[PDB]
Amino acid sequence: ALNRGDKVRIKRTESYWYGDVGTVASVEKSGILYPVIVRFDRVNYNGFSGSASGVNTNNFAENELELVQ
Amino acid sequence: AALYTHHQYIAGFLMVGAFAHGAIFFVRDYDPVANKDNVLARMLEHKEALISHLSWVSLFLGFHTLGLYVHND
Amino acid sequence: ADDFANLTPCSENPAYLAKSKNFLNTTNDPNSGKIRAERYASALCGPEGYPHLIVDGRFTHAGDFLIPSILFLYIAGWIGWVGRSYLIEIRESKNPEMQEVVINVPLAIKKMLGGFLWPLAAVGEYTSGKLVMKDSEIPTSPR
Amino acid sequence: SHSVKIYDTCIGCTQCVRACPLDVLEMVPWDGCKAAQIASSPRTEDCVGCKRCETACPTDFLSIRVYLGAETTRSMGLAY
Amino acid sequence: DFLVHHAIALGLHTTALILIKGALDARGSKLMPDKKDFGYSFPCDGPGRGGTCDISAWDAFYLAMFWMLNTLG
Amino acid sequence: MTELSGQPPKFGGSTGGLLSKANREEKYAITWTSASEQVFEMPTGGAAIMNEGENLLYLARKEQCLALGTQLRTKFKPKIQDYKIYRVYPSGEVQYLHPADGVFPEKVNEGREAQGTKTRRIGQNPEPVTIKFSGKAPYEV
Amino acid sequence: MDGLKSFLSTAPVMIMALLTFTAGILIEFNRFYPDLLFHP
Amino acid sequence: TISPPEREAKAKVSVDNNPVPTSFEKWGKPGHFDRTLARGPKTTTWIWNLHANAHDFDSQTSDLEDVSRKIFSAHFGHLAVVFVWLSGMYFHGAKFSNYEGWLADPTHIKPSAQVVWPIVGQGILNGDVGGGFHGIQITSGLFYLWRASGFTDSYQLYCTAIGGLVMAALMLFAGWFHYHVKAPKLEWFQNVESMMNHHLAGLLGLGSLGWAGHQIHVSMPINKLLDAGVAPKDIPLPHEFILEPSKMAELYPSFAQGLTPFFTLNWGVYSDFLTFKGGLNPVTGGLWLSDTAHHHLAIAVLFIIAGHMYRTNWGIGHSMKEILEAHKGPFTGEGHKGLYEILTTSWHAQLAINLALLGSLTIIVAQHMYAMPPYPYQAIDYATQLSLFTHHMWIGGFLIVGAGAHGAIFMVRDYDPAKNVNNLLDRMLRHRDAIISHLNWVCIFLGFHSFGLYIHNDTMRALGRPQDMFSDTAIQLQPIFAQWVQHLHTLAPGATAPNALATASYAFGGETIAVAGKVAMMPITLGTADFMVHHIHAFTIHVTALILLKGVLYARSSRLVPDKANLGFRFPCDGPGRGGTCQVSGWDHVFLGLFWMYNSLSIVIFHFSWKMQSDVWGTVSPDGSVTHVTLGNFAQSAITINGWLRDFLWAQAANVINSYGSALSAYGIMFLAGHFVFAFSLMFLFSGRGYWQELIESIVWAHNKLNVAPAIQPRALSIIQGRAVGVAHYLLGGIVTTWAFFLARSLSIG
Ligand code: CLA
Ligand code: CLA
Ligand code: CLA
Ligand code: CLA
Ligand SMILES: CCCCCCCCCCCCCCCC(=O)OC[C@H](COP(=O)(O)OC[C@@H](O)CO)OC(=O)CCCCCCCCCCCCCCC
Ligand SMILES: CC1=C(/C=C/C(C)=C/C=C/C(C)=C\C=C/C=C(C)\C=C\C=C(C)\C=C\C2=C(C)C[C@H](O)CC2(C)C)C(C)(C)C[C@@H](O)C1
Ligand SMILES: CC1=C(/C=C/C(C)=C/C=CC(/C)=C/C=C/C=C(C)/C=C/C=C(C)/C=C/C2=C(C)CCCC2(C)C)C(C)(C)CCC1
Ligand SMILES: CC1=C(C/C=C(\C)CCC[C@H](C)CCC[C@H](C)CCCC(C)C)C(=O)c2ccccc2C1=O
Ligand code: SF4
Ligand code: SF4
Ligand SMILES: [Cl-]
């Protein structure tokens, strides 16, 4: 029940953004475990040692989110 | 002079051991469903605040103690 | 009562009165040593000739700790409050990180010059609810 | 020998296999992601554990995990 | 005595801080949320994610040993 | 597999090659065809000249073979994608390793089995208090 | 031009200008009124 | 920018007209030189990586023609910096010193060229050096240089500072010009034959030529009067000597003949100022300037002649390509083939040679200045002697490790295996294990047979067994070779050097020259305590060479990592696998070699400082006897580790800790401060970032609790940066401790 541009809070525990709130980028069709692709304002840890930043996007599931807006 | 320092070093190893084995309890023996919502699990629920305030008080100490020693010198 | 019996004022202390006649000069003023002899002669001293400060909370020595404590806390709250407010102000402008690396001087100065009322602003943000956050809305790690 | 697992959070981008320097990892057709593939670890006997796969993972936290174990001549990277 | 007591207080607060962050974050964190699956003592996790040197709950004990020795000095 | 045909590369010998344990315990060989005669760096040290056509070289361990393979296709315009890595036993037993099913492990391929595949998230691993005293790990179950 | 006005307002230039200004303040204050272990 | 005409005359000059325009918009954009950093900071690490790659021009751009044009202007900017610094010294000597007050009575006053602003009690740092002047006693030996150069008035030093600032402006301008107006092409650079011709004939030849001319017209005729007993105000000016060439013709008998004999091959007549006396000056304790002018003239002729060996445009001359392609024997196959192309393309290949040679030559400078003091009254100033020696030791020690760094950089970035097929470099890459294991064995041998001797001596003297020690009073370890060459240099003026009147240095053997009440230089008797410390030095240098060599011979690959060349020059590891791949890169090898260079020089400078105070330096009695400071215990106490712990450290450190309340209190402060920074480095060197990032997580939660977290997400230092900060603070604290200790100790010996 999501669309492009919704504010959702991550509830994936092990996620780097667990507790943070990101923006939905695009949702893929059915047949995928994690179709909800979310962008974030803050990069994660990803990257080799000494990297400049990280990744600010990831796929999640609907039972792992919570709309805010 | 020897006995006091001896016992103090003994205790200084004993305390580090007490903490190293608590870490092992968390690693191997902590049950989150058995100790659910008790005083032990709430320690894990607000661990960020505990560590943060420990860092604050250690900075608040170190800064001024070192500053006063350097000032006296 | 006779609080600090082992401490005598610098005006009565033996070693302090011996050393005060032979005080060095910090600045260019040659009287600065005798200036110290006259200035520190009011504090409590020890049997070695060096002044001591009592910080247990008594008002007799409120000039020893109370005044610097208050003056610091004022200036430090000023610093932290203007920093926090400017950090929040950046969060709505273009590129929240570039303006943290390159300072918006016309904005940073405008926020610095409005910091002498940081206690009132902080209480107004706490009553309205802007000072602190909610635990259920902060990114936390697995327990 | 080391243990290599691949979780359902994998998007099948072959990056961990493109970074593996001992042909430990492969790619099998799956039905979970757009690419319809998931990482596989058939030849764990050649896994030294240099974590070059985990470094090259895109998902939020790893989708492939390496757990070091009983080191052997091949896992120790012994060339002599 | 006052200044050395505050240096001692620093030595206690910081050593306890290290030994407590090692025990609390012994099951997981945001760098390694699956630290519980790796056990207590393990080398690291690799150079990825920026770096993971001295990340186990054993490494925190190894670090706090230095602080205990400094406090006992 | 049946025969390891190939010409030894032009190289003046180095001390970084295989040793006594590498001949008695196990060694690795790689076979490839070169479009022409060019110079390539040795994974053990130095620069060698690969022969035109089918080549053959024996190395100590597998990572050396794969490091040479990743070099062959990336540095030269006539890229070598037919390099085949074999493990040699002390009994002459030679088996195929890389590439596995004739296709590079990078791209997907039909006819492979899911090895080490789990149907959960890492944050869904069981608690170590439930499996203690058993010879199993939170990831092995 | 603004290209140099942005360089003069960078983090290191400004964080050293403030430190120099505060050093001047403190040094002049402890020049005219030094030796203030406490408040009289 | 501007537009000059052309400035060429049938030359290999090749430039590009205004390649890089002049603008300030790139100044407000930090990290623009790197593509990975231009998109904006997302973590605090982005900041560190900004400085870690500020000067690395290879990662920035791949065009070598751009990198060379960057390097040229970078050198110009460095020269501007240097000229600014030197004008600083000349101006502080002109208006903030007592050079005039010292030149009058140089034996009853101390050099000082700094005045501390009296504030918050720091005015106590102005020590009474003599003559009414109050300031910091300097140890760089600037007054001795300015006396040997002919400086007599403050206006001279003032004009020197003005000229230095003018030259700084000129170098700064030339840098901008050779990158924004007319930047040279590659045709102007790759003429290594032409560049060597010009750098030998013009730079090092004409330089010493002109300086010898200066000395003959400035330094010699004024230092001759200074050494006689004439007041500086009564001594004429240097230009009064050329305005009146008769005053120069009279002051030297050879000058009373004219200039024609030199052109008519009558050199022997100029023996009245181009002398070969040798030894030292009994008035000042330094080298004879009449010998230095002759020496600079000889070096000038030699270098100008050397600048005519290589081929340029007129056909004659050599090509280094020919010489390298010619040298090939049955042992190395093709020999030096391809080396010209190596050193004409890779800048790192050139820097790995230039840094090595420059550091070695700085060490040679120290070792030659300490024993043959070339400046007046510097051998009496033990502080200045020690300071120059140790400073030129440290500069060279750093510049040497720079070579081992840039060699690995060349290996990873510029080594083309197709260009090195069976030559020196390629064949050396083959038997890497041979050389490395042999050096391993040599280092183990030198460790057992140099340090184990000290351990054995400590255990024997501790057990109460004197007849079982390696001392001058037991199992003697006399150095025969060094004593033999000492005796050779002593008998030089009467055998293998008939024209030489005195020996090169009095350290080998001979008379004992002393100025005022202190000694300048005397024979340095070499015994067991010298043999053992020399072998200690050899061992430490061998281990440092082993480390910095395995850093280059394995930057490409190894049995552990066969694809290491892909990982680059600077990288922390390749995972905890293979048992542990931590610190395998050449960067890590330089990180390790820094510590061993420090550990080697730590024993070198202590050997110097104790041997000089024990068997050389000391007050001289009017009857003739010489009583050394530590009473000559080096030959009898420096043989055990407890001797160095007690009679060297504990004994001579008393000046530093007891310095409170005096003008040397700053040295005790910096002593404790270096003790602080040393231990501060251990926090980085013993820990790992995985703990610090987890702690930053809690502090970030604390900041977000009050909503005060920076958009620049805080990230702990990278593994490489952690190690770099560790080694940097280690070296800083150690060198600050030793600097404070050495200065406080040397200033407190009279
Ligand atoms: C002399 C050596 C030294 C020093 C100074 C420190 C200092 C510190 N350690 Mg530490 N540590 C050391 C050795 C040292 N450690 C060693 C050998 C180990 C074993 C590897 C450890 C392991 C260790 C651990 C595991 C931890 C610490 C922590 C800390 C911090 C505690 C906060 C505090 O003390 O308050 C105040 C800070 C200070 C008194 C030090 C600051 C001093 C400077 C001079 C202040 C002024 C700043 C200066 C002007 C900057 C400008 C520089 C400019 C010139 C370029 C502190 C900064 C804990 C921490 O991170 O805190 C949360 C932590 O958990 N240490
Ligand atoms: C707007 C800036 C700002 C503000 C409001 C705070 C506020 C806070 N910090 Mg903090 N911090 C800052 C910057 C700031 N920090 C920076 C730049 C650093 C990197 C050096 C840190 C590193 C740091 C650590 C390690 C810790 C805190 C902690 C804390 C909390 C306890 C206060 C404290 O520890 O005493 C004083 C805080 C310090 C001594 C840290 C340095 C403070 C800097 C130097 C002042 C920043 C000035 C800033 C540039 C002003 C901008 C003005 C603007 C107009 C341009 C507190 C809410 C503690 C905590 O976790 O909470 C319990 C703690 O452990 N901070
Ligand atoms: C006012 C004169 C001026 C101006 C407007 C520019 C402008 C520019 N220069 Mg440039 N340059 C100048 C003078 C100038 N330069 C001089 C005098 C030199 C000789 C040293 C150079 C050598 C030079 C090189 C080699 C390069 C540039 C580049 C650039 C461009 C990017 C600069 C940058 O990264 O940000 C600004 C950088 C800084 C503000 C650096 C800060 C100063 C450092 C930290 C130390 C200062 C040393 C200084 C040169 C000498 C000291 C002076 C002495 C008194 C001690 C930019 C458009 C780069 C380019 O073209 O992009 C690819 C490039 O590679 N310049
Ligand atoms: C003329 C000599 C020379 C030259 C031209 C270069 C040039 C270069 N070196 Mg290099 N190097 C040299 C000598 C030289 N080096 C020596 C002698 C050593 C041995 C110590 C090294 C060791 C070395 C290493 C390990 C590395 C380089 C790297 C580099 C490249 C990037 C520079 C950089 O990181 O940006 C700017 C440099 C910095 C930001 C360093 C700042 C930190 C300094 C050291 C702090 C010093 C403090 C100060 C001097 C004193 C303390 C006072 C304090 C209280 C304020 C660059 C092309 C890097 C590379 O990747 O190569 C391609 C690399 O990692 N060098
Ligand atoms: C302190 C010394 C007093 C103790 C005596 C020690 C004797 C030293 C042994 C003789 C010198 C050996 C080198 C010449 C021998 C020599 O260079 O011959 C020349 C030979 C190659 O020459 P080519 O015939 O190829 O000549 C063509 C060249 O132009 C390049 O193509 O080089 C080698 O032998 C490679 C093997 C080097 C490995 C041997 C070196 C041993 C390392 C230790 C050296 C100690 C030197 C100490 C000096 C301070
Ligand atoms: C009586 C007194 C002392 C005794 C003092 C007592 C014992 C200390 C008590 C401390 C108590 C326990 C803590 C006090 C307050 C704790 C709350 C949580 C404070 C929170 C402050 C935060 C919310 C402020 C945040 C933002 C404030 C508003 C302004 C800053 O710019 C910036 C920034 C930091 C973001 C002694 C030591 C005995 C000596 C005696 O002479 C005087
Ligand atoms: C005033 C006084 C008094 C009182 C006192 C008191 C009562 C107090 C106290 C106190 C205390 C009492 C303190 C303490 C301490 C403690 C400790 C030191 C602890 C510990 C432990 C630990 C640290 C551990 C933890 C853990 C972990 C880590 C996790 C897991 C679990 C466990 C638990 C293992 C009287 C009147 C009597 C007398 C006079 C004086
Ligand atoms: C403490 C620590 C950190 C954390 C270190 C940090 C976060 C550096 C702190 C830097 C602060 C924010 C800046 C203060 C220092 C400035 C560079 C000084 C400049 C002062 C001028 C502005 C005057 C690591 O990242 C690390 C990594 C690997 C091994 C060991 C360690 C380690 O021990
Ligand atoms: S990089 Fe990780 S998530 Fe991507 S395909 Fe490989 S194992 Fe799966
Ligand atoms: S841990 Fe390293 S060697 Fe093992 S499969 Fe992953 S990338 Fe390959
Ligand atoms: Cl002894």
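All residue numbers given for chain E refer to Swiss-Prot; the residues shown span 513-585 in order.
Note that Cβ sites are derived from N, Cα and C of the backbone, with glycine treated the same way.
Under the heading of mutagenesis, Swiss-Prot lists E:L522 to P and annotates it as follows: No protein or PSI accumulate, unable to grow photoautotrophically. DSSP gives E:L522 (mutagenesis position) a helix state.
What Swiss-Prot notes for the published mutagenesis of E:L522 to V is this: No effect. For E:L522 (mutagenesis position), no same-chain residue that is 6 or more apart in sequence has a Cβ closer than 8 Å to its Cβ.
Proximity of E:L536 (mutagenesis position) to non-local residues of its own chain (separation of 6 or more, Cβ distance below 8 Å) is seen for none. When secondary structure is read from DSSP and collapsed to three states, E:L536 (mutagenesis position) falls in the helix class. As a published mutagenesis entry, E:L536 to M appears in Swiss-Prot alongside the note: No effect.
Annotation for E:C556 ([4Fe-4S] cluster binding site): same-chain Cβ neighbours under 8 Å, separated by at least 6 residues, are E:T564, E:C565, E:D566, E:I567, E:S568. According to DSSP, E:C556 ([4Fe-4S] cluster binding site) is assigned to coil rather than to any helix or strand. Swiss-Prot lists E:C556, E:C565 with the feature [4Fe-4S] cluster binding site.
Experimental mutagenesis is annotated in Swiss-Prot for E:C565 to D or H, with the remark: Almost no protein accumulates. No PSI activity is present, unable to grow photoautotrophically.
Neighbours of E:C565 (mutagenesis position), defined as other CB atoms within 10 A of its CB across all chains, total 26. Proximity to ligand 10 (Cβ under 6 Å from any of its atoms) holds for none of the recorded positions E:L522, E:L536, E:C556, E:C565. Here the mutagenesis positions are E:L522, E:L536, E:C565, and none sits under 8 angstroms from chain A, going by CB atoms.
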